[PDB]
Amino acid sequence: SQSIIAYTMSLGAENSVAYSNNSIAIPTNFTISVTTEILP
Amino acid sequence: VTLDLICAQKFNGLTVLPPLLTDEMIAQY
């Protein structure tokens, strides 16, 4: 039951950044990532 | 910047395709 559909382009998830004068975020963990890039 | 000859162009076979991302979506980015 699949068919072609039209929709508005999604601009990404909406997130409100928490902001306060006394508030800060210090990373408690890290991850080593490997990105693949190609050029002719 | 300003984004009639246009009307005359379409009579000779000249076409202008619309952009994928609108001006509002550009403002969102």
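Since chain B takes its numbers from Swiss-Prot, the residues it shows come out as 826-828, 848-873.
Method of determination (from the header): electron microscopy, 3.4 Å.
Any Cβ shown, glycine's included, is placed from N, Cα and C.
Sequence-distant neighbours of B:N856 (variant position) (same chain, six or more apart, CB under 8 Å from its CB) are absent. Here the residue is the original one, but Swiss-Prot notes a natural variant at this spot, B:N856 to K: In strain: Omicron/BA.1.
One natural variant catalogued in Swiss-Prot, B:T859 to N, is accompanied by this note: In strain: Lambda/C.37. The DSSP secondary structure for B:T859 (variant position) is coil. Long-range Cβ neighbours of B:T859 (variant position) (same chain, at least 6 residues apart, Cβ-Cβ under 8 Å): none.
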